[PDB]
Amino acid sequence: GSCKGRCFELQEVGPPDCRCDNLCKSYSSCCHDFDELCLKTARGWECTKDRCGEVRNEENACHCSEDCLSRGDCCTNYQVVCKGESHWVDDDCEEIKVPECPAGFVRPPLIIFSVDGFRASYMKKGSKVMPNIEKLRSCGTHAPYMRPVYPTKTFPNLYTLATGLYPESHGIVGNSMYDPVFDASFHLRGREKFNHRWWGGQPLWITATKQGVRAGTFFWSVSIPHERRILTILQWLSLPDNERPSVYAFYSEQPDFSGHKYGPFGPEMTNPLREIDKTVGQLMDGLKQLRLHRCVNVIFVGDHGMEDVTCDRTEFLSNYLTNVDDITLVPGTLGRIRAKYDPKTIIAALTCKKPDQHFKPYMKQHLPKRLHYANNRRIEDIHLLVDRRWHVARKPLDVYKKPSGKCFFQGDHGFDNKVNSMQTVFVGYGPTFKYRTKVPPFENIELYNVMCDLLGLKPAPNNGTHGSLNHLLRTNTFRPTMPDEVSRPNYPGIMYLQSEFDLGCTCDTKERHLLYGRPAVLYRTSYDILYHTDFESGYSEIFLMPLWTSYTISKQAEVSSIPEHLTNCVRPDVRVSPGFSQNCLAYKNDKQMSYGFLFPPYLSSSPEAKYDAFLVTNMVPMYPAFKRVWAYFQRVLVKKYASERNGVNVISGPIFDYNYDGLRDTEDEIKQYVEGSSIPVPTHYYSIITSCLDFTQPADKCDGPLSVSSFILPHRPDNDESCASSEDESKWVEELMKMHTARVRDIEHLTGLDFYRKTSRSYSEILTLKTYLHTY
Ligand SMILES: CC(C)CCC[C@@H](C)[C@H]1CC[C@H]2[C@@H]3[C@H](O)C=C4C[C@@H](O)CC[C@]4(C)[C@H]3CC[C@]12C
Ligand SMILES: *[C@@H]1O[C@H](CO)[C@@H](O[C@@H]2O[C@H](CO)[C@@H](O)[C@H](O)[C@H]2NC(C)=O)[C@H](O)[C@H]1NC(C)=O
Ligand SMILES: CCCCCc1cc(O)c2c(c1)OC(C)(C)[C@@H]1CC[C@@H](C)C[C@H]21
Ligand SMILES: [Ca+2]
Ligand SMILES: [Zn+2]
Ligand SMILES: [Zn+2]
């Protein structure tokens, strides 16, 4: 019934037994003397010279007695004030080429220092403001920014960091959510979040325990001062080998709290940042005191950024909907709508109704695929993507203001995760991280694999690309290998005569076009390689269209028209059986479906070669509304990119994701066909556009690193997503494409293909390339 000698113990305790641990306050379970014994604060957190050599007083928050080093409970500045040592931050950067750990350490510990709402740009404040953090950043490995997941809220991003999973897979899809199977709601405040039923995946602290690596408790009741959290981690590090954890986590609620109150830009943000730096300094001073400052790996990481948002920039559903009292809204920097009613009516009422409307409604299946925010029963079908700096609310009455008329907050977050203000920080420091090294920005889903590597753990299955972050680490125990191709292509010659085709249609070396090798098909299927003067394709005899079409456009390439006599021309391909070709009469009978081509006739190298572009094996089903988008991309944008990037290689193709799980559909999952036909209708079309990062070299003669931009365009029968679509395509199509930017890895998941298999680059480098997102 007493916490004597068990303050912040690692041994778990059950009810009704009173507890003395990190979370006993959060479970209303602390022993009567927890606050007295474990939350001491007398004399503060810093030794002073007058305290050096004191007789131990068990009342003090920390100790400066000669016995404190053996007891493991000195104040973090004890050796500086009492033994003449230097603060860690005052010491010169020295490379840590191998760990320097006490005998009996079996691995270098990992300490995760997480900060809430730490915007990437805050790092541009001085060593003046954050000298300890700046030394970690400059001496260790850092990225200019780390990209959070959507929504850019605390619980989804912390749990993604811990699991390597998109929120739709780990289940924490918001700070609040409703689960219809549970018939219950989850909120940041309250006891519901403590129920294990909500939490999927396998977080780092569980992966470690299952594999025999002890974790310190990652979570801290708000009642525990930051200084005491640091001292507790330092005390655990002095435990004996059979008890000492290998992995630890510190969490700070700052700078998120002051960011909400004052916004991200005020001078008021300086002192919160100074206080975080002071806490980092206590940790590093304390590690140096224990001679562990060249043994431990430290990660300084944020969950999301912070944007300028005031209650004066709020859109109200009551200005759009006939009755907002038959709906429930998750409001704020995003919107989720459910019935408290008809979805199609609601979407229409929210679509391009006011000139500068500051949100856009989506059925969740139509959200940009890069958000990976659909495949979970907790994600409402109706979603509102809110413009940065804005809020959406149900009615004007939901906006609260002070008596003076000013809002209660000036900052918020939650927006689209490619928004610059939502980016956050990553620094890694220690023997296993690289020395004085800058790495490209990366997504927070990748970090779980790295933390597993740092601890010698086998990661649970996750959404990271293991290997894509090897360049962060000085020593790699994981070496990725390219997946073996599952299906091998056929190379069919001239097989049939034109007169053998049914078929409804009427019409009046490959060193150049496959620059990085043939894509590997990673599932069983039947497909043909087809060569042409201007493009190469892998044609699926199962889906009756190419899985991929590859072609290279030089800087000097000319765009030409489709001659009038060829406007409706479609030609049989004598290499491919009539039984494995599309049927032109199907498109005539489908009044709502037209077709387009994957290699564009506009980019043919000659009038003779243009006929190849009209082969039935180059044709794909396209809604007339989508053809406006695709024709502009094909006729205008490809040439633009080629002219800007010193040539481009393009790989385009279809995607089928009817169950919106981000993975290629099986034939049985396809829910729409061209009417009366076996021709499946894609849900999306992709394109991957590659050139030389060194733009002084043409795309086809690139010696070094590659540059890539890709897209996954929704194949929709209207352009309701584009409020300016009544105008010329030059006014809206490129904005649509930028919203639907994607990683090559995203396309690989959705197609079952593997790209960049034949290059001069290391596989590690290619994995980094495949996880790149061009954000615009
Ligand atoms: C009130 C705050 C200060 C702290 C709230 C912490 C709460 C979210 C934490 C406390 C214990 C956590 C669970 C615990 O680690 C057991 C697991 C196993 C894992 O397999 C799934 C996650 C889960 C349920 C943790 C979820 C987060 C919890 C509830
Ligand atoms: C993200 O990672 C998860 C975990 O590996 C993937 O979900 C797994 O998907 C397989 C294949 O469908 C299922 O058998 C498992 O049940 C899933 N596990 C979990 C925990 O979700 C998911 O497909 C990945 N997402 C993307 C877009 O690739
Ligand atoms: C995996 C390495 C990086 C971070 C680990 C970590 C530490 C945490 O403290 C928390 C994490 C994650 O995620 C959840 C559980 C959603 C939390 C919700 C409440 C907050 C007060 C603290 C929490
Ligand atoms: Ca699918
Ligand atoms: Zn947060
Ligand atoms: Zn916040």
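We number chain A the way Swiss-Prot does; in order, the residues shown are 56-395, 402-569, 591, 617-883.
In case you wondered, yes, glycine gets a Cβ from its N, Cα and C as well.
What Swiss-Prot says about this protein:
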ACT_SITE  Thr209  active site, nucleophile
BINDING   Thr209, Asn230, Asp311, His474  1-tetradecanoyl-sn-glycerol 3-phosphate binding site
BINDING   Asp764, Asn766, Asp768, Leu770, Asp772  Ca(2+) binding site
DOMAIN    98-142  domain 'SMB 2'
MUTAGEN   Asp171 to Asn  Abolishes lysophospholipase D activity
MUTAGEN   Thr209 to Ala  Abolishes lysophospholipase D activity
MUTAGEN   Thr209 to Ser  15% of wild-type lysophospholipase D activity
MUTAGEN   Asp311 to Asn  Abolishes lysophospholipase D activity
MUTAGEN   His315 to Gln  20% of wild-type lysophospholipase D activity
MUTAGEN   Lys430 to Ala  Impaired secretion. No effect on lysophospholipase activity
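Structural mapping of features recorded in Swiss-Prot.
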| residue | record | DSSP (3 states) |
| --- | --- | --- |
| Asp171 | mutagenesis position | strand |
| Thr209 | mutagenesis position | helix |
| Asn230 | 1-tetradecanoyl-sn-glycerol 3-phosphate binding site | coil |
| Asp311 | mutagenesis position | helix |
| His474 | 1-tetradecanoyl-sn-glycerol 3-phosphate binding site | coil |
| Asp764 | Ca(2+) binding site | coil |
| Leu770 | Ca(2+) binding site | coil |
Problem set entry | Fewest-neighbour residue among recorded positions, criterion Cβ within 10 Å, set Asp171, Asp764, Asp768 | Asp768
Seminar exercise, completed: Filtered by Cβ distance under 6 Å to ligand 1, the recorded positions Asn230, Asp311, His474, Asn766, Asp768, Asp772 reduce to none
Seminar exercise, completed: If one takes Cβ-Cβ under 8 Å and requires six or more residues beyond its ends, the residues near the domain 'SMB 2' (98-142) are 282-283, 285-286, 289-290, 293, 336-338, 340-341, 343-344
Exercise. Which is it, of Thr209, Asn230, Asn766: the one of these recorded positions whose Cβ has the most other Cβ atoms within 10 Å?
Worked result: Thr209
Exercise. To test your reading of the Ca(2+) site: which residues beyond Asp764, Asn766, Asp768, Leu770, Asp772, same chain only, put their Cβ within 8 Å of the Cβ centroid of those residues?
Worked result: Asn436, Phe763, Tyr765, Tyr767, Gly769, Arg771, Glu776, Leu857
For this session: Just the recorded positions from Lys430, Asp764, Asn766, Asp768, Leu770, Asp772 whose C-beta lies under 6 Å from any atom of ligand 4, please, or none if there are none.
Result: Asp764, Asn766, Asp768, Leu770, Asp772
Exercise. Which whole-number value in Å describes the separation of the CA atoms of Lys395 and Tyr402, between which 6 residues are not modelled?
Worked result: 9
Seminar exercise, completed: Sequence-ordered, the recorded positions among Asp311, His315, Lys430, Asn766, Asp772 whose CA is within 10 A of the CA of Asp171 (mutagenesis position) come to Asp311
Seminar exercise, completed: For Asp764 (Ca(2+) binding site), the closest of the recorded positions by C-alpha position, picking from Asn230, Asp311, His315, is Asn230
Seminar exercise, completed: DSSP composition of the domain 'SMB 2' (98-142), residue counts helix/strand/coil, works out to 13 helix, 3 strand, 29 coil
For this session: Of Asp311, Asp768, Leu770, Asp772, the recorded positions listed, which put a C-beta under 6 Å from ligand 6? Please answer none if none do.
Result: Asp311
Exercise. Roughly how big, as a whole number of Å, is the Cα gap between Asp569 and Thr591 that 21 unmodelled residues would have to close?
Worked result: 28
For this session: Using only the residues recorded as binding 1-tetradecanoyl-sn-glycerol 3-phosphate (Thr209, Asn230, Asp311, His474), report the maximum Cα-Cα distance in Å, whole number please.
Result: 15
Problem set entry | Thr209, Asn230, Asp311, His474 excluded, remaining Cβ within 8 Å of their centroid (1-tetradecanoyl-sn-glycerol 3-phosphate) | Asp171, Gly172, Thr207, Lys208, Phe210, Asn212, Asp358, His359, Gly475
Seminar exercise, completed: Integer Å value for the Cα distance linking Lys430 (mutagenesis position) with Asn230 (1-tetradecanoyl-sn-glycerol 3-phosphate binding site) is 21
For this session: For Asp768 (Ca(2+) binding site) and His474 (1-tetradecanoyl-sn-glycerol 3-phosphate binding site), determine the Cα separation and express it in whole Å.
Result: 26
Exercise. Which number gives the other C-beta atoms within 10 angstroms of the C-beta of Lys430 (mutagenesis position), all protein chains shown included?
Worked result: 28
Exercise. How far is it from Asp311 (mutagenesis position) to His474 (1-tetradecanoyl-sn-glycerol 3-phosphate binding site), counting Cα to Cα, in Å?
Worked result: 10
